[PDB]
Structure formats: structure tokens, C-alpha cells
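J.: I'd like to ask you about the structure that follows.
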Protein chains: 8
Amino acid sequence: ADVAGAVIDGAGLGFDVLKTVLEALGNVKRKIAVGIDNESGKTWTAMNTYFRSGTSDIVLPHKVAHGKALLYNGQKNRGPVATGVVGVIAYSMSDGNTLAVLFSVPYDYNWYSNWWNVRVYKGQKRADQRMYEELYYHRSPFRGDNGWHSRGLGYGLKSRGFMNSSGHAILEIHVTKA
Amino acid sequence: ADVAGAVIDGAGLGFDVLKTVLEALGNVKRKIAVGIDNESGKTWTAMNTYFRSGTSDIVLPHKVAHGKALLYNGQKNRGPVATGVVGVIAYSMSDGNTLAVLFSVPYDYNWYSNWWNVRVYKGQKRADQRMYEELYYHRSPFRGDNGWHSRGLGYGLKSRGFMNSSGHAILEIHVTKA
Amino acid sequence: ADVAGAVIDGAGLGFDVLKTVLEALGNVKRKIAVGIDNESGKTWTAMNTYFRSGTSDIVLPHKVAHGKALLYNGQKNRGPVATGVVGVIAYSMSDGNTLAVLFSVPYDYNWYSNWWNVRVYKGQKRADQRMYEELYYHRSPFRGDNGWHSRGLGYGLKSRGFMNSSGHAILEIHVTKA
Amino acid sequence: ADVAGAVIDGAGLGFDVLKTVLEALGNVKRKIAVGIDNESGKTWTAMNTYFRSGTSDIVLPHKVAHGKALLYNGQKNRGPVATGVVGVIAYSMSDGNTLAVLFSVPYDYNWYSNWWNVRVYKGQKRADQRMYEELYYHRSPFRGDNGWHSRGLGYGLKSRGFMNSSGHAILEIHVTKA
Amino acid sequence: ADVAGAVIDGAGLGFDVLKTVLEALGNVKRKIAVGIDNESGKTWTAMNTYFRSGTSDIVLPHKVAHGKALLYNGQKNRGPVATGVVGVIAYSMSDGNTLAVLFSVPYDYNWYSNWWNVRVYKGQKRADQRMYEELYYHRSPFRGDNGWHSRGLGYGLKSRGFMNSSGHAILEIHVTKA
Amino acid sequence: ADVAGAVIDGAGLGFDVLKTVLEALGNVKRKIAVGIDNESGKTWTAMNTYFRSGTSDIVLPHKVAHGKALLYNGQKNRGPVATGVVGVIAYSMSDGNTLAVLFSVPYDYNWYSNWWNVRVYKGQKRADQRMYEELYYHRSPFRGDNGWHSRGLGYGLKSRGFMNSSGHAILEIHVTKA
Amino acid sequence: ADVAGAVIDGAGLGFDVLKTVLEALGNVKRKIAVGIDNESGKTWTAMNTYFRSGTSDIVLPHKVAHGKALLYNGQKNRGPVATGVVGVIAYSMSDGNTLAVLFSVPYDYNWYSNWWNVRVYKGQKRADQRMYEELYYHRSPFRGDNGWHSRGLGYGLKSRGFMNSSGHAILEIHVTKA
Amino acid sequence: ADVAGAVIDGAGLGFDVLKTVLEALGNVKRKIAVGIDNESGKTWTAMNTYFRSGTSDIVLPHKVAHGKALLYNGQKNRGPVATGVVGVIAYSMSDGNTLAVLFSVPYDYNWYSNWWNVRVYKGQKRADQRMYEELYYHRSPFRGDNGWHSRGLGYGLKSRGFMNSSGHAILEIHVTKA
Ligand SMILES: CC(C)CCC[C@@H](C)[C@H]1CC[C@H]2[C@@H]3CC=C4C[C@@H](O)CC[C@]4(C)[C@H]3CC[C@]12C
Ligand SMILES: CC(C)CCC[C@@H](C)[C@H]1CC[C@H]2[C@@H]3CC=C4C[C@@H](O)CC[C@]4(C)[C@H]3CC[C@]12C
Ligand SMILES: CC(C)CCC[C@@H](C)[C@H]1CC[C@H]2[C@@H]3CC=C4C[C@@H](O)CC[C@]4(C)[C@H]3CC[C@]12C
Ligand SMILES: CC(C)CCC[C@@H](C)[C@H]1CC[C@H]2[C@@H]3CC=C4C[C@@H](O)CC[C@]4(C)[C@H]3CC[C@]12C
Ligand SMILES: CC(C)CCC[C@@H](C)[C@H]1CC[C@H]2[C@@H]3CC=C4C[C@@H](O)CC[C@]4(C)[C@H]3CC[C@]12C
Ligand SMILES: CC(C)CCC[C@@H](C)[C@H]1CC[C@H]2[C@@H]3CC=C4C[C@@H](O)CC[C@]4(C)[C@H]3CC[C@]12C
């Protein structure tokens, strides 16, 4: 009767609202483009990229020789999901150590910001949740605040990086001999 | 009367909801691009690709000589079907053995992940359901976790592969002399 | 009155449903691309293509010399019809025999699959319903299962063919000297 | 009152149905592309194309010398009309005879099929309704069944033609010296 | 009240019907492309084109030398008007006579057909309503029936023309020395 | 109540009708392209273009040397206004006289037609309302009837002009030495 | 109840009307393209452009050498605002004086017209509201009436300018040695 | 009942209004393009860009040698947020001082205007909120009023800058030796 018609009309209104909300959520773009210059004097072998959030549509370049550039990119999961792209790239270095690069492009910018970090681990370590937590919570990550930051990585290596503050984040790092 | 009008309005609302759901289901893309480099010293002859899920729109390359690359791709079945693209590619090798490559790009990522595996079978074996089950459940498949994995295939052969974690999966494998 | 208004509303809903169904049925694509390599040592003269289902928009190439390739294609009938493209191509060979190639890309994949077959008939025979039934039900057709199949055709001829399992089917056959 | 509102709603529904039907009828394409190779040893002068159904948007080529090809095309009448393109092309030959080519691409394929015919008439005769009836009902036209058909035209002339079975019909004929 | 609401609904339905009808009427295309080859041995000077129906968007070429071609085109009046393009082109010839070419592409093909005519008038006469009536009703115009028609124009001149039967009419005439 | 709802529905219908009418009025195109060839033996200096109706989006070419062509164009005012493009172009000539060219492409073709005129005024006179009235009502303007018209301008000058009858009017004039 | 439903329907109608009105207001284009040729024998240094209405999206060219052309453009403020583009460009001249060019492309053409003016001020003066008022109300601006106007600027300088009457206004001025 | 239906209709109207408002807010563009020419005789090293409002999608160029140009751009935050792009770029100079450039393109132009400023700070200072407040409230910023402004920066340096008044702001500065 009248109640059923009102319920159906309300359901249709809720359906339209849900369609609009889902389209808006799916139209949100959170992508990261990582470019790392290798002036470290040693060849880099890709180990893995651990994605705490998001994913990548391309192959992680297996080898990055000295004087070359690692080019990589990722983005948030397809669909109306309120997650960004957060991850750690782990490359094996010729000296036997691991270069770890943390990137974080969050979905909700009301509570979170773009973050990035670079660190060198002794031995060959694959990027995982523990490495991400170390780089994000305990190793003093740099804010993606459209600023250049330099930090000595050790092992005769230093890093100079930059990351913008937008959702279309670009993380450019130069890892050079210290 | 009023009841019939309410029923028709509810049916129209359900029709609109069903149209939206079917369009969303059909817009989901699950495709796999397989690239296998042959540095095994022997020529590969295509046997078959068994698709547990999905299909392919191209011909499986009949011959892959040493130093060449097998390029292949597949995708999930057209239409609003909640299935991914899961399959095994079987190539005959010159020594008389079979190279089997398992790929798995699931539809529902809440329960499943991207998987891949590489194995060498003695004799000439065509890819089928049993081979897929062996490669997916009992031969320790590698997760498609944006990481490089290496494993000795035996018969003087080793494999080094990579697979991303997204629905637009790329599986790059190098099968080289051990 | 109220009954007439309800009937008209139901008719409009049925009209919208019918429009959506017809559009979906018409958007289904079932096409076949046939490529046959002639390494038989004899020239092929086109006889005819009998379409059990579907049709073709191009001319069947009249002559296919040795070392050349027959290129042909067909698709299902235009409009919202639940039929695929099923047919037999009959070519006359220089020795006086007929090369018959059966292709079958069904509309309903719930009950049917892609099928193909190659056979050589003594004498000059045009493709028709009987030839299609022979090739589809009694001459052991190969499944379009993304696999390479080889079969001796006789008369000093062998065939090696491939057909994928999708609705956008490609049938590649090489008919060579045995 | 209520009756008038119901009548107006029904009229609107009928208007929508009529619009959809007219759009579907107008979207139906029936076109014919005629290509006739002249290896008859004599020049052909265009006489006329009588369209039993449909029309053409181009000029009938006035002269077709020996070794050249007549290219022509036509289509069904613009608008939502349930008629195909049926006609006869009449060319004058140098010997004083007429080459008549019948083409028929019907609108309703439930009752009709593609047909074509080739004939040589003594003297100079223009294509008309009587010639079309002769070629379609009494001179054994060839079915447009994706098959090659050969027939001796007489006067030291033979014809070898092909016509597909689809609505986008192509009629390729070679009229050569017998 | 209810009557006013019914009247407004009927007015809206009539508005939608009128919009559809006007769009359909405006989408009807009736254009003519005239190409006249001058092999008369004398130069042609444009006098005027009298449009009984329709209009032209280009300049009538002032001079057409011997061995050149007059290219002209016209179309029906813009907007939803049920009129075709009917007119007479009058060119002055070097000998002091007038070449008049009548073209007629009607809007309603249920009652009318494409017509064309060619005539030579003594003296310099501009195309007007009387000339159009003479060429259309009393000088035996040729039907635009996809046929070639030849007629001696006199004054040592003959004409050979062709006109298709469609609304996108092309009228090709060759006026040569008799 | 019911009256207010009926009033609102009628207002919405009137709004839709008004939107359609305004869109149709704004889609009406009335533009004029003027091309004047100067074979008068004297240089022309632009004085002004007085637009009785419409406007122009380009600069009136300041100088038109002998043997060159003045290219100009205008159109009706943007928006749903029922006005055409009517104006007079006044150029100063080297001898000290003024060349005035009247063009008139009306909006309503039910009452008005395309008109054009060419005149030479003694002295330097700028185009204005009085000059337009003189050229349109008292100096015998030529109708834009797709016809070539010639008239001696005096001062050792003659003009030969052409103007089509459509709303996309082109006015081509040649002002040459008499 | 019924009153609330009527109020909501009226509010929706008003919303649709407001959306249409705002779209129409925002679709109105009022832009000015200024081109000033410098044949004054002195270099021009840009001082500023004071926009009484509208704005510009480009940089005012800092230097305009003798024999070069200043190219500039502006437009009305983005959004549905009923304002045109009115401003004064002030350039510093090498002699120590200021060249001021007033342009005015109004929004409402029912009350206003295109205006322009050129003046030379002693000393270096920046364009402001007072300069605009002087050039628009007291220094006899030229109407943008598709006419060429010349005026001696003084200081051994004269100006010859042109401005059309449309909303897509072009103001071309040549400032030359007197 | 009736109340619930009225509430649902009002909610739908509010939803449509909110969708329109959000689309309008998101369609507002506020971007800044900064171009700074370095004729200071010293190399510039990027320190950081502090965005009080908005963000940037590109990397701040690390080095700007003498005679080169810094190219940078930013825009307001994506989505329907009523914020502009306001920030300070801080570059390190070879002499040990900092070049700070303030840009401000506000969202609400009813209360705010485009502003810019250039200053040199002793020592190496990173752009932050305090620097922005200093440059915007206490160091006399130049208005983005389409005017060229010059100011001695000190330390043997002077600046000459320009900024337009539109939301698509361009800020061009030349920092040269004083
Ligand atoms: C009123 C009744 C029918 C309940 C309706 C619940 C709706 C509003 C809930 C149920 C499931 C929810 C979704 C569940 C998961 C996600 C993924 C997350 O990353 C973003 C939010 C999103 C997309 C939620 C949006 C809101 C949602 C659609
Ligand atoms: C309320 C009455 C009419 C029953 C309605 C049942 C509807 C909701 C059911 C019936 C058949 C169902 C479909 C059957 C098969 C598939 C393929 C699967 O891979 C994804 C889901 C999908 C696409 C289902 C979606 C839901 C579905 C359309
Ligand atoms: C219910 C009352 C108003 C009668 C409605 C009659 C309608 C359905 C009839 C009247 C005229 C008919 C049209 C008349 C002529 C043709 C051309 C033919 O080649 C195809 C069908 C077509 C296009 C008809 C379609 C149906 C039609 C539009
Ligand atoms: C019911 C009341 C409001 C009367 C409605 C009358 C309508 C249907 C009439 C009035 C004026 C008519 C138009 C007048 C002139 C022409 C130009 C002609 O070449 C084609 C028909 C066309 C386009 C008519 C179509 C039908 C028309 C719009
Ligand atoms: C019923 C009540 C609200 C009165 C409605 C009056 C409407 C129909 C009137 C009022 C103002 C009118 C417009 C006023 C001016 C012009 C410019 C003219 O060149 C073409 C007509 C046009 C565009 C008119 C169209 C009709 C119009 C919109
Ligand atoms: C009537 C009941 C449901 C309350 C509705 C409140 C609506 C109108 C309010 C709640 C939250 C508000 C938004 C909150 C934040 C922002 C960001 C700001 O930069 C622009 C305005 C904007 C986008 C607001 C627009 C209006 C808004 C959507």
C-alpha cells in the first residue's frame, strides 16, 4: 500500500545515493611514481615490493646498474575502497646489503600524510610488514611535504630525496656514494 | 490496484539494481600477460594451455627457440561472471620434457591471491586439471606478491620469475640453464 | 482506472526489461578468424563455405597457392539472436580431392564449446549440412581448448591446428606434406 | 479524469515503443558491393541499373574496358522501411549484346535469401522489372551462400561468381572468355 | 484539478511527439551534386541557378572552359521543411545560346522521383520558374533511375547524362560536340 | 494543493518548451562571407563596416591593393535572437571615392531574402544607417538568388557579383576597370 | 502533506530553472584580444593592466621594441557573473611618457557597447581606476563599431585603430610616428 | 504515509542540490605556474615548497644554475574543497642565503586576491608557516594585479616580477644582479 510505496521510494533514493557515493569513492586516485638514481657504485638486484596498501601493474625492474635509474609505480586497489598505496621496495645491493625505500600515499588525508623513507639493512632482507613498520614508525620517515631531504644511509652511502604532498605522488631519490 | 502498482515499482527498482550490479560485475577486469624467456639451450614446442578459469583470445606460439621469448595473454570470461583467469601453460622441450607454468589471477581477492608456479615434468604431458591442481596445491606455488622468486627446476634448468599482485597481472619468467 | 494504469506501468517495465535484454543479446560477439597455411604442394581452389550458423562479410579467397595462407573470417548473425558461427570451408585441391575445415563457435557456452576439425574427402565435394554433421559428430573434431593438435589427413598430407576457447575464436591450421 | 490520464500514459508508452521500433528498423543495414572483372575481350558500356528495391549513391561507371573492373554499390532506402536492395545491372557489350547481373539482398531473411545471377541477352536491353523477374524466377539464380559458382554465359563467355550470405553483401563476378 | 493535470500531461506528450517529429523531419537529407563536362568547343559563362526548391551554399562557377568540368551542389532548406532541392542551372555559351540543366531531388518519394533534363535555348536566357516548368513538364525530362541517357541537344551538341535515384543525388552530364 | 501542483507542472512544461525554443533559436546560423576582388587599378583603404544587424569577429582588412582580394565575414548576434546579418562595407579608394558594398542575410526567410548591392559614392563616406537604407531601398539591390549580376559602377569602374540564397551566404564581387 | 509535496515540487522546478540560468550565464563569452604595433621609434616597457572588469590568463609582455607587436588578451571572470572585460593597458615609453590603451567589452549589450581609446600621458603613470574613467568618459573613446579610427596622440605620435562590435572583440592598434 | 513520501522527495531534492553544488565546487580551478629566471650569478639549490593551501604534482627542481629558469606549478587540493593554492618556495643560494617566493591564489575572490612576494633571508631557512606569514602579512607582498613590480632584494640582488589576477595564475619573476 502507501507504506510499501514509501519504502520502495526510499530504497530507490538510497540506491541513487549509494551509486553516487561508490562512483565518488572509485574516482579517487592515489598513485605513486618512484624514481631512484643509483650512484652508489654497485649494482642493485630487485628483491621485492611489499604493498601494505595498493598494488602495482608493472614488473619491478630486476637490475639497476650503477648510473642507471629504477623506475617504478603503483596505485591504490581498483574499486571504491578507502585505501591508499603504502609499501616498501627492497633491492639487493652488490655489497650484500639491502636498500629499502618506504613510500606511503594514504587515502584519507584528514588523518594521514604522504611519507617516505630510505634505509640500508645489513644482509639480504625482503620487504615485509615488519620492515614497513620499522621504516614508517621507528626510522624517522621523511614527510612528503614538497621538500628535499638528505640523510646519510651509512655503508659509504647517502641519500637525497623528494616527495610531493598530493595524491598523485612522485618520490624521487638519489642514492649516491657518501 | 495499489498493491500491483507497488509490486511494479519494486520490480523496477530491482531491475535498476540488477542492471547496476551486472554492469559493475562485467566491468571487472582480470587479465594475465605471460612472458617467458628461454635461455635453456633447447627449443620449446607449444603443447596446450589449460584454462581452469578464463580464456585467451590469441594463438599460443607454437615454437619458442632458445634466446627467444614466449608472449601470451589471457583474461576472464566476458560478461558478469565472478571468475578470474587461472590456467597452466604446457610447452614441450627438445630434451623430451615438459615445461609447465601455472598462473592464477582470481576474481575474488578477499579470499584468493595471485599465484604462479614453474615446474618441469618428465616426458610430454599436456596441461589439464590434474596438472593445475599439482602446481597450485602441492608444488609450492609462488605468490604474486610483486617479488622476484628463483627456484631450481632441475634437469640442468633454473627459473627466475616475477608476478605482481594486481588484477592486471604480469607474469615474467626467465628459464635459464642451471 | 487504477487497473489500466497498473497495466500500463507493468507494460512499460516489461518494455524496459525487453530493451535491456535485446541490447545485451545483440552485444554478444561470436566471431571466428580462420588462417590455413598451405604447404601441401598443390594449389587450393575455393569451393564454398557452408554456414550452419552465422555468416561472413568477405569473399572466400578463390585461390590459395602452395606456400600461401588462406585468410577468412565470419561472425554470428547481426541482431539479438542466440546463435553462434558454425560452418565448414571446402576447398578443391589440385590432386582432385577436397579439403574440409569445420569450425564451431557456439553462442551458449553453458552447453557447447568451440570445436574444429580438418579432413580430406576423395573427389570434389561442396560443404553442406551432411559434411558439417560428419565433421562435427563422427570424424572426431578437436576441441577448441587452446591446444595444438596434429592429425594425419592422409593422401600424403598432415595437419597441425590450434583453436582458442573464447568467443573471439582464432583457428590456425597448417596443412603440410606428410 | 483518471481515464484521460490512463489514455495519455498509454499513448506515451506507445510513443516510446514506436520510437524504439522505428530506430531499430532504421538501424538495419542492407548494402551490396558489386565487383565485376571484365576479361571478355570487349569493352562494356553502362546502360542502367534497375533497382527493384533500394538505391545507389554513386554513378554507374560508364565504361569498363577489357581487363578492368566495374565497381558499384547500393543499399536499402534510408529510413525505417522493411525493404532490401534488389536490382539488375545492364551493361552494353562491344559485340552488341547486353550483360545483365542480378543482385538481391533482402530485408527479411526469415523468408528470403541473398541471390545473384549473370546472363547475356542478345541485343541492347535495358534493365527493368521484366529482366529482373527473368533473372530471379526463371534463369536459375545462384544463391548467395558463400560459394563460388561457375556458369557458361554463351557467346564465347563464361562467368565465375561469389556472393556471401550476410546483409553486408559482396558480389564478385569474373566474366571471362569461354 | 484533475482535468488541468490531464491537459498538462497531454500537452507534454504532444510536445515530446512534436520534438521527435521535427527532429526526424530536420534529419532528412536531400542534396544534389552536379558535374557537367564541357566538350562543346565553347566557353560557358554562368548566368544563374534558379532554385524552385532548396538552395546552395557555394558560388556558381563563373567560367567553364572547354575541356573543364562545372562542379556545383545544392541541398534542401535547413530545418524541418518537407521540401527537396529542385532547380535549373543556366549557363551562357560562347555561340550566344544558353545551356539549361534541370535537376529535381524531391522530398516526398511516395509521389515524386528524381528528375533531370538538359536543353539548349536560343539566345541568352536566365533560369526562372518558366524555364523550370518547361524542362520539367514539357521537354521530356529523364528520370533519375540510375541509368545513362543520351539526347542530341542540337546546335551541333549532344548530351550524355546519369542520375541516381537516391536522396543523395549525383547528376553527371557530358555535353559534347555532336 | 491540487491547484498548486497543476500550476507547478504547467510551469515545468512551459520551462521545457521555452528551453527547446531557445535552443532552436540559438542554433539558427546566419553568416556572410564577403570576397571582393580589386581590379580597379587603385588601392582600397578600409573605412568601416556598419552592421545594421549582426556583427563580425575579425578585423576589416585595412588595405586591399590592386590585384588583391578583400576577405571578410560576419554572422548574426550570438544567442537566441531573431536577427540576421545586414551591413554595409565602406572602403576608401585612391581616387578619393568610396566603395560601398551592402550585404543582407535575414533571419526570417518567410518575409525577407538575401540581398546585396555595390555602389561608388563621390568623396569619402563612412558606412552608416543612411547609406544602408540608400543601398537597400533606393539603389536597386541585387537579390541573392544564386545568380551573377553585372552593373557599371561608374568612374571607369564596373562590378560583377554573385550571392547565394542560403543562410550560409557567400557574396563574391569583382570590381574591375570599366 | 499535499502542501509540503507541492513546495518540494516547486523547489525542484526552481532548482532546474536556476541550473539552466546559471549554465547560460556561464556560457556567455566576453574576451578581448589586443594587438598593438609599435612604429613609434622607441621601446615600450610594460607597466600594468588595470582590469575594471574581467582578468587575463597571460603575462603582459614586458618589452615591446620598435617594429614589434604587443600581443595580449583577457576575458570576463569565470563563472556565471554578468560582467565583461574592461581595462586599461599602461606601457612605459623610452621618452619617459606612458601609452594607455582602454578596452571595454561589456557583458550587457542592451545598454553598453564595445569601446576603445588610446592616449599618451606625460610621465610614467600606472593604469588605475582614474585613468580608466578618464579614457572612458572624458577622452572621447572610439566605439568598437567595426571601423578604423585615426587620432593624433601627440608627442610626434599618431594612432590608427580598429575594434569589432562582437563579444569576441579584437582591438588592433598601430601607434606610429606622426 | 504522505509525510514519509514528502520527506523522501525532499531528501531526493536535497541530494540533487548537493550533487550539483559538489560538482560546481570541484570544477573550480585554482592553479599557479611559477617561472623564476636566475640572473643572480649564483646557483640555486631547492630547499622546499611549503603549501599553506593546495599542493603540487611535480618535483621541485633541485638545481637552478645561473642563467637558467626554475619552472614549477601547483594547484588547489582535488575535490570540492573551498581552498586555493598558497605557498612559499625556498631555494638555497650559493652565497649561503635563502630565496623565498610567496604565491597566493585564493579560492574565494570576494574577500581575497592573488598575492606574491620575493625576499632574501640570511642563512639557509626552509619555507614554513612562519615564513609564509612574514611574506604575506609583514613584508609588503605585491598584489597579483596584472602589473610589473620591481624591488631591490638586497645582497646585490633585485627582483622584477609579474602576476595576473585570475585563478589560472602565472607568476613570472626575474631575480637579477642589482
Ligand atoms: C541500509 C542497509 C541496506 C545497509 C547499507 C550499508 C551500506 C551503506 C554499506 C554496507 C557495506 C559498505 C561498504 C563495505 C566496504 C567498503 C570498502 C571501504 O574501503 C570503503 C567503504 C565501503 C565501500 C563500504 C561503503 C558502505 C557500505 C556499502
Ligand atoms: C528476486 C527474484 C526475481 C530472483 C532474482 C535472482 C537474481 C538476483 C540472481 C539469479 C541468477 C543470478 C546470477 C547467476 C549467475 C551469475 C554468474 C556468477 O559468476 C556471478 C553472479 C551471477 C551474475 C548471478 C547474479 C544474481 C542473479 C542474477
Ligand atoms: C494505434 C494507432 C495509433 C495505429 C498505430 C499504427 C502504427 C503502429 C503503424 C502505422 C503506419 C506503420 C508504418 C507504415 C510503413 C512502414 C514501412 C515498412 O517498410 C515498415 C513498417 C512501417 C514503418 C510501418 C510501421 C508501423 C506503423 C507506424
Ligand atoms: C494541437 C495544436 C496545438 C496544433 C498543433 C499543430 C502542429 C502539429 C502543426 C502547426 C504548424 C505545423 C508545421 C508548419 C510547417 C511545416 C513545414 C513543412 O514543410 C513541414 C511540416 C511543418 C513543420 C508543420 C508540422 C506540423 C505543425 C507543427
Ligand atoms: C508566460 C509568461 C511567464 C510570459 C512568457 C514570455 C516569454 C515566452 C517571452 C518573454 C521574453 C521573450 C523573448 C524576448 C526577446 C527575444 C529576442 C528575439 O530576437 C527573439 C525572441 C525572444 C528570444 C523572445 C522569446 C519569447 C520570450 C522568452
Ligand atoms: C541537512 C543535513 C543532512 C545536513 C547537510 C549538511 C551539508 C549541506 C554539509 C555537511 C558537510 C558539508 C561539507 C563539509 C566540508 C566542505 C569542504 C569545504 O572546503 C567546502 C564545503 C564542504 C564541501 C561542505 C559542503 C556542505 C556540507 C556537505
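Following Swiss-Prot, chain E residues are numbered 2-179, in order.
Just so it is clear, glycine is given a Cβ too, placed from its N, Cα and C backbone atoms.
Here the residue is the original one, but Swiss-Prot notes a mutagenesis experiment at this spot, E:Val8 to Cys: In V8C/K69C; loss of ability to form stable pores after addition of a new disulfide bond; when associated with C-69. Quoted from Swiss-Prot, the note attached to the mutagenesis of E:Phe16 to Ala, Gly or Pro states: Loss of pore formation ability in cholesterol-rich membranes, but no change in pore formation on membranes with low cholesterol content. Feature annotation from Swiss-Prot assigns N-(acyl)-sphingosylphosphocholine 1 binding site to E:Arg31, E:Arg79, E:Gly168; the stated evidence is a curator's inference. Mutagenesis annotation in Swiss-Prot: E:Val60 to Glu, described as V60E/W149A; decrease in hemolytic activity, suggesting that this mutant forms functional but structurally weak pores; when associated with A-149; the structure shown retains the original residue. Annotation of the published mutagenesis E:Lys69 to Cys in Swiss-Prot: In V8C/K69C; loss of ability to form stable pores after addition of a new disulfide bond; when associated with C-8; the original residue is retained in the structure shown. The mutagenesis experiment E:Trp112 to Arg is recorded by Swiss-Prot, whose note states: In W112R/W116F; loss of ability to bind membranes; when associated with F-116. Sequence annotations record features per position, and here Swiss-Prot assigns N-(acyl)-sphingosylphosphocholine 5 binding site to E:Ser114, E:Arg144 based on a curator's inference. Here the residue is the original one, while Swiss-Prot reports the published mutagenesis E:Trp116 to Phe with the comment In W112R/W116F; loss of ability to bind membranes; when associated with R-112. Residues or ranges marked as N-(acyl)-sphingosylphosphocholine 3 binding site by Swiss-Prot on the basis of a curator's inference: E:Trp116, E:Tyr137. If you look up Swiss-Prot, you'll see E:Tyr133, E:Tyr138 marked as N-(acyl)-sphingosylphosphocholine 4 binding site. According to Swiss-Prot, the mutagenesis experiment E:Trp149 to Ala carries the annotation: In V60E/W149A; decrease in hemolytic activity, suggesting that this mutant forms functional but structurally weak pores; when associated with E-60.
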J.: In sequence order, which same-chain residues at least six apart have a C-beta under 8 angstroms from E:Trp112 (mutagenesis position)?
T.: none
J.: Please name the residue among the mutagenesis positions E:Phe16, E:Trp149 whose C-beta has the most neighbouring C-beta atoms within 10 angstroms.
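T.: That would be E:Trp149, with the most Cβ atoms nearby.
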J.: Nearest of the recorded positions to E:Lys69 (mutagenesis position) by CA-CA distance, picking from E:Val8, E:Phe16, E:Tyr138?
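T.: Nearest listed residue in space: E:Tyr138.
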J.: For E:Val60 (mutagenesis position), which residues of its chain lie six or more apart in sequence with Cβ-Cβ distance below 8 Å?
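T.: Those within reach of E:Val60 (mutagenesis position), by Cβ under 8 Å and sequence separation of 6 or more, number none.
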J.: So among the recorded positions E:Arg31, E:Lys69, E:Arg79, E:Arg144, who's got the most Cβ atoms within 10 Å?
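T.: When each Cβ's neighbours within 10 Å are tallied, E:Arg31 tops the list.
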J.: Look at the binding-site residues E:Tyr133, E:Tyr137, E:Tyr138 and tell me which residue has the greatest number of other C-beta atoms within 10 angstroms of its C-beta.
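T.: Its Cβ has the most other Cβ atoms within 10 Å: E:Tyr133.
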J.: The record names E:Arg31, E:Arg79, E:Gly168 as the residues that bind N-(acyl)-sphingosylphosphocholine 1; what is their largest Cα to Cα distance in Å?
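T.: Between the outermost Cα atoms of E:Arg31, E:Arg79, E:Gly168, the distance is 15 Å.
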J.: Pick the one among the recorded positions E:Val8, E:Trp116, E:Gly168 whose Cβ has the fewest other Cβ atoms within 10 Å in this structure.
T.: E:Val8
J.: Among the recorded positions E:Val8, E:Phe16, E:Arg31, E:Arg79, E:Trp116, E:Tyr133, report those whose Cα falls within 10 Å of that of E:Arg144 (N-(acyl)-sphingosylphosphocholine 5 binding site); none is a fine answer.
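T.: Near E:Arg144 (N-(acyl)-sphingosylphosphocholine 5 binding site), where near means Cα within 10 Å, the recorded positions are E:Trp116.
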J.: May I ask for the distance between E:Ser114 (N-(acyl)-sphingosylphosphocholine 5 binding site) and E:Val8 (mutagenesis position), taken between their Cα atoms and rounded to an integer number of Å?
T.: 42
J.: Listing the recorded positions E:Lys69, E:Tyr133, E:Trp149, E:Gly168, which lie under 8 Å (Cβ to Cβ) from chain D?
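T.: Sorted by position along the sequence, the hits are E:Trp149, E:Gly168.
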J.: What is the nearest of the recorded positions E:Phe16, E:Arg31, E:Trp116, E:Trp149, E:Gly168 to E:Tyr137 (N-(acyl)-sphingosylphosphocholine 3 binding site), using the Cα of each?
T.: E:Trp116
J.: Starting from the N-(acyl)-sphingosylphosphocholine 1 site formed by E:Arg31, E:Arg79, E:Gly168, give every other residue of that chain whose CB sits within 8 Å of the mean position of their CB atoms, in sequence order.
T.: E:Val29, E:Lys30, E:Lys32, E:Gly55, E:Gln76, E:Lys77, E:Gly85, E:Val86, E:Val106, E:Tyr108
J.: Using Cα coordinates, what distance in whole Å links E:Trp116 (mutagenesis position) and E:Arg79 (N-(acyl)-sphingosylphosphocholine 1 binding site)?
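T.: Rounded to a whole number, the Cα-Cα distance is 22 Å.
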J.: Could you tally the C-beta atoms, other than its own, that fall within 10 angstroms of the C-beta of E:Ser114 (N-(acyl)-sphingosylphosphocholine 5 binding site)?
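T.: There are 12 of them.
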